[PDB]
Amino acid sequence: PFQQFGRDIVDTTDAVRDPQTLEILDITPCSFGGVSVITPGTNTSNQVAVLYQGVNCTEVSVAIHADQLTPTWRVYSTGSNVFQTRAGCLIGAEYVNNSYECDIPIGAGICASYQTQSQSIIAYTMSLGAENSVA
Amino acid sequence: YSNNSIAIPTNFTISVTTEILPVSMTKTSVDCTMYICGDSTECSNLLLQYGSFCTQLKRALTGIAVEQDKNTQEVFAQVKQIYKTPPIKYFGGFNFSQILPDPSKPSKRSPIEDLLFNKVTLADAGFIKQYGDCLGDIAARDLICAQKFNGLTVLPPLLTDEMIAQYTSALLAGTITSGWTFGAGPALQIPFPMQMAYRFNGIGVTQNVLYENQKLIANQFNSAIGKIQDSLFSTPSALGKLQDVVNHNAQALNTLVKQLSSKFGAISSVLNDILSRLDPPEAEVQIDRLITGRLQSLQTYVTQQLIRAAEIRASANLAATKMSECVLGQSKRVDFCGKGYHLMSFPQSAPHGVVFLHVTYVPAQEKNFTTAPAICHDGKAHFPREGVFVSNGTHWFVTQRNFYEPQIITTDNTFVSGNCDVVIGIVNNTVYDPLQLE
Amino acid sequence: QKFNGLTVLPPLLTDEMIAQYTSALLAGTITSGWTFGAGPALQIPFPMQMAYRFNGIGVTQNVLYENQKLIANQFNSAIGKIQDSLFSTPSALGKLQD
Amino acid sequence: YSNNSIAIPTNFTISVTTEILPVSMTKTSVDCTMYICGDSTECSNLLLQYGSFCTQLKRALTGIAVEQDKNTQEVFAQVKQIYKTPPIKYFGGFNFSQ
Amino acid sequence: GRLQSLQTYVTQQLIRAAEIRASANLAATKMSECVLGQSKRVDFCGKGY
Ligand SMILES: *[C@@H]1O[C@H](CO)[C@@H](O[C@@H]2O[C@H](CO)[C@@H](O)[C@H](O)[C@@H]2O)[C@H](O)[C@H]1NC(C)=O
Ligand SMILES: *[C@@H]1O[C@H](CO)[C@@H](O[C@@H]2O[C@H](CO)[C@@H](O)[C@H](O)[C@@H]2O)[C@H](O)[C@H]1NC(C)=O
Ligand SMILES: *[C@@H]1O[C@H](CO)[C@@H](O[C@@H]2O[C@H](CO)[C@@H](O)[C@H](O)[C@@H]2O)[C@H](O)[C@H]1NC(C)=O
Ligand SMILES: *[C@@H]1O[C@H](CO)[C@@H](O[C@@H]2O[C@H](CO)[C@@H](O)[C@H](O)[C@@H]2O)[C@H](O)[C@H]1NC(C)=O
Ligand SMILES: *[C@@H]1O[C@H](CO)[C@@H](O[C@@H]2O[C@H](CO)[C@@H](O)[C@H](O)[C@@H]2O)[C@H](O)[C@H]1NC(C)=O
Ligand SMILES: *[C@@H]1O[C@H](CO)[C@@H](O[C@@H]2O[C@H](CO)[C@@H](O)[C@H](O)[C@@H]2O)[C@H](O)[C@H]1NC(C)=O
C-alpha cells in the first residue's frame, strides 16, 4: 500500500502504481532497436533490405501502419518480403529454403544474397558445406 | 637418478583432460544518441557539437562484433565439408556416444555438450526477441528490458548454438572416421583401431602394443570419458573461463546502465526534469556536464570492451590453433594438448567457447632395473636403433623408450658403430644375429 | 607513492618459492628428461637423456657417445660464457628492465 | 649451389643461448579515495556523484593483480612435485653447478 | 582531472597487462615445450636444433 514507484536491479523505472485507481502498471521501452540496411554492390543493383534488429516485427508492421516509426523512409512490405529471424525480421528480402554459402551475414544463421528469381535479395539459412558421409 | 639406472613404464593409462577456452563474447551495438540523450532533440543537437566522436565508438563496437564472428568461424569452421558419423557405432570397442551427437535430443547435441550448456547461464540471450514478454514479465523486469531502454543491444552470433554443434559434430565424425587425413586433404577413412595404433606410433610407442591391448584400452577410454562427464557435472565450476566472460560482459553492461543514474556533478541525473525545470540557455551547462559524463562512461565501456575483445581474440586464436593441431592431427608439443603424450582431442561446443577433450597417453606403474649406453659383443660398440639397453638383472634386453617390452639383442634391432673403447659405460654382453646361426 | 594511496601488492609466489619451482624443473629435466613433464618422473642417466635429445633432433646416439667428453666440455664452456656475458652486458635484461 | 653438391658438417658445437621473457609486473592497488580526495569528506561526497566508476577501477586493478599471480603460477608451477637433485652432482661429465 | 588521469593510467595498465599476459603465455608455452620435452619447432627455443 505504501509503494508508489517501481524499480529493478539497475535502478530504472520498471513499474508504476496508478495514482487514480490504485492499480499497478509496468513500463517497457517502446520499440528501441537498430536498423541495418542489407544491400548488394551499388554497381550491381539498387534494391536494399532493411533489418530492424531485435524486435518482434509484427509490432514493426503495426508501427508502420500507424506511421510512427522514427526512420522517415518506408520500404515496401508486400507480405512476401517479411521473415522473422532472431535478429529482428528482414523487410524487402524473401526467404528461400535453399541453403547456400554465406554472402551477407545477418545473424542467427541467416545470410542474405542477391540471386536470380529477375533479380532480388533472398534470405536463407547458411550452408556450412557439402555434406560428405565417410564410409 | 643414478649412473646406470633407468625407469621404464611397464604399464600405461589413458587419461582424458578437459580444456576450457572462450572463443567469443556477446556482440554489442550500443547506440550513441539513445544512451547519451534520452529522446531529447536539443540534447542531441548539443551532442552534435562533439563532432564524429561517438562514430568512433559505433565503429569500434561493429568491428568487435565482426571480430567475434570471425573468431567463431576460425575456431569452428575449420573443415568446409560436413562429415556424418556412420549409422552404426562400433569403433573397435571405443565408446563414443557421450561425445557424438544424440539424435533423440531435439537440439542434436551430445550429452557432454548439453551438460556444458546447462552448466552455463546466459545473462542476455539476445536471440529470443525478448520484446513482447518484457511487458508480460509479471515480476520485476530483468536486465534485458532495462538495457533495451538506454541504447544497448546484443546482436545474436552469426553461428547459432545448433550450427556450432553441427560444426563440432562434423569435426568429430571426420576425426573418428578418417583419423587426421581430413585436416590435410580428402577424408581418407581408416578403422579406429588402426588410427589409434598410428597415434600410438606417433608418440614413440610401437604399433603392436595397442593391438595386444585392444581391450583394457577402450575400457580405459570409456572410464575416462565417464569420469570427466561426472566431474564436469558435479564440479563447482569447471567452466570458469566462459562464466567469467559472460559475467564480465553482463556486469559491464550493468555498470553502463548504472552510470545513467549518476548526476556527474550536476543538479540532477534526469534529462527531462533538468530541461523542464531550467530553460535551455541556462540549463545548457547541466546538459553539457551530463553529456561529458555519459560520453566518458561510454568511452570507458568501449575501451574495456576493446581490451576484452583483444583478450578473447587471443584466446580464440589459441583455440583455433589447438583445434587445428590436436583435433586435426597429433601435436608433438608437450602440454599443448592435455598433460602427457597427446593422442587425440574431441571438440565440444560450449556457450561462447569451445571444450577440448584431450585424450593423452600417460605412463603407469614402472620399475627401474639397469641401463647401459652400449653393448660390446666383439670389439665393437652396439647401440639400439630404437629404445634403450635395459637389463632384467642378469640378461640385457632392448625395449621401447616408453613401454617395457623387452626384446633379445639381435643384429637388426641394434646398429653397430664404434670400437668398444670409446663409450663411457659400455657393458659386456652378447648379441645374436639371424645369419650366423644358419 | 605509498603516501598518495598508490600502493603495490606483493606477489603471491615469493622469490624463494619461484626459485624453488625453477630448481624442481631443473632437477626434473636433468634427472628424468621429458618423462616428468608427461607422467611419473622416470629416472634416466644424463648421457642417455642427451642421446634421446640427439636422436630427436635427427642424429644418432653414437655421435654423442663417441665424444661425450667433448660435448660435456663444450657444454661447460658455453654455460661459463653465458655467465660471463650476463656479467659483462649492461642491458642483457632489457625486456625485464623495460 | 650446384646440381650435385651437398654440404654436410663434419663437426658440431653445443651453444646455449639465453632468452628472457617477462612473466608478470607489479600488482598495483590504487584507491580512489585518497588519490582524488585526500582526507576530504565533501570531495568524497561529490566523487560519489560520478557513479560506480571507482568500483570499476578497483575491480580492474584486482583483475590485473590476480592475472599477474596466475601468470606466474602458469609459467612456473608446471610440476605438482618438487623434484630434488641427487646429492652427488655427476651427470656424465656435464656441469650444472651454474 | 584526477578521474581522467586515473582512467588513462588504468587503461594503460590494462594494455600493459594484456601484453604481459601474452608474454607469460609465451613463456609458459616455452617451458612446457622446450623444458618438459624437446621442441621440434626450429628457431623457437634457441637458434639451431
Ligand atoms: C595395467 O593397468 C591396467 C589398469 O590400469 C590393469 O588392468 C586391470 O587388471 C586387473 C586384473 O589384474 C582388473 O581386475 C582390472 O579391472 C583392470 O582391468 C592391467 O592389469 C595392468 N597390466 C600390467 C601388466 O600391470
Ligand atoms: C557407450 O557408453 C554408453 C554409456 O554412456 C552406453 O549406454 C549405456 O546403455 C546402458 C543400457 O545398455 C544404460 O544402462 C546406461 O545408462 C548407458 O546409457 C552404450 O551402450 C555404450 N556403447 C557401446 C557400443 O559400448
Ligand atoms: C632375465 O630375463 C629372463 C627373460 O628371458 C628371465 O628368464 C626367466 O627365468 C625364469 C626363472 O627365474 C624361468 O623360469 C623362465 O622360463 C624365464 O627363462 C629371468 O627371470 C631374468 N632374470 C632375472 C634375475 O630377473
Ligand atoms: C667386455 O668383454 C671384453 C672381452 O671380450 C673385455 O676385454 C678384456 O679387456 C681386458 C683389459 O681390460 C683384457 O685383459 C682381456 O683380455 C679382454 O680383452 C672388456 O674389458 C669387457 N668390458 C667390460 C666393460 O667389462
Ligand atoms: C670439433 O670441434 C671441437 C671444438 O669446437 C674440437 O675440439 C678441440 O680439440 C682440440 C684438440 O684436437 C683442442 O685443442 C680444442 O681446445 C678443442 O677442444 C674437435 O677437435 C673438433 N673435431 C673435429 C673432428 O674437427
Ligand atoms: C662445475 O663448474 C664450476 C664452475 O662454475 C666448478 O666450480 C669451480 O671450482 C673451482 C675449485 O675447484 C674454483 O676455483 C672455480 O672458481 C669454480 O668455482 C665446479 O668444480 C665444477 N664441478 C665439477 C664436478 O667439476
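In chain B, numbers come from Swiss-Prot; the residues present are 707-1144, in order.
Quick check of the header: electron microscopy, 3.4 Å.
Backbone N, Cα and C define each Cβ position, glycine as well.
Pulled from Swiss-Prot:
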VARIANT   B:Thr716 to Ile  In strain: Alpha/B.1.1.7
VARIANT   B:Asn856 to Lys  In strain: Omicron/BA.1
VARIANT   B:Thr859 to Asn  In strain: Lambda/C.37
VARIANT   B:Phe888 to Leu  In strain: Eta/B.1.525
VARIANT   B:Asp950 to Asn  In strain: Delta/B.1.617.2, Mu/B.1.621
VARIANT   B:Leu981 to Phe  In strain: Omicron/BA.1
VARIANT   B:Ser982 to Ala  In strain: Alpha/B.1.1.7
VARIANT   B:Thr1027 to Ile  In strain: Gamma/P.1
VARIANT   B:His1101 to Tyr  In strain: Theta/P.3
VARIANT   B:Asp1118 to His  In strain: Alpha/B.1.1.7
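Taking the features listed in Swiss-Prot, we show where each one sits on the structure.
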| residue | record | DSSP class |
| --- | --- | --- |
| B:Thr716 | variant position | coil |
| B:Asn856 | variant position | coil |
| B:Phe888 | variant position | helix |
| B:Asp950 | variant position | helix |
| B:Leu981 | variant position | helix |
| B:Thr1027 | variant position | helix |
| B:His1101 | variant position | coil |
| B:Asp1118 | variant position | coil |
Chain-internal residues, separated by at least six, CB under 8 A from B:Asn856 (variant position): B:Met740, B:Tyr741, B:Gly744, B:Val963, B:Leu966
Variant positions listed as B:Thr716, B:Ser982, B:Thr1027, least Cβ neighbours within 10 Å: B:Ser982
Distance [Cα-Cα, Å, rounded] between B:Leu981 (variant position) and B:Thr1027 (variant position): 55
Cα proximity to B:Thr859 (variant position), best match among variant positions B:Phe888, B:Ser982, B:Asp1118: B:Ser982
Sequence-distant neighbours of B:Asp1118 (variant position) in its chain (C-beta under 8 A, six or more apart): B:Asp1139, B:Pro1140
Variant positions, contacting chain A; criterion Cβ under 8 Å; candidates B:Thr716, B:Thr859, B:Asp950, B:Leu981, B:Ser982, B:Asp1118: B:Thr859
Of all listed variant positions, namely B:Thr859, B:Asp950, B:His1101, those lying near chain C with CB under 8 A: none
Integer Cα-Cα distance in angstrom, B:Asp950 (variant position) to B:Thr1027 (variant position): 22
Candidates B:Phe888, B:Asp950, B:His1101: member of the variant positions with the richest Cβ shell (10 Å): B:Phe888
Shortest C-alpha distance to B:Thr716 (variant position) - which of the variant positions B:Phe888, B:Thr1027, B:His1101: B:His1101
B:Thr1027 (variant position) and B:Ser982 (variant position), Cα-Cα, nearest whole angstrom: 58
All-chain count of other Cβ atoms within 10 Å of B:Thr859 (variant position): 22
Inter-residue C-alpha distance, B:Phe888 (variant position) and B:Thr1027 (variant position) (nearest angstrom): 16
B:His1101 (variant position) and B:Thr1027 (variant position), Cα-Cα, nearest whole angstrom: 47
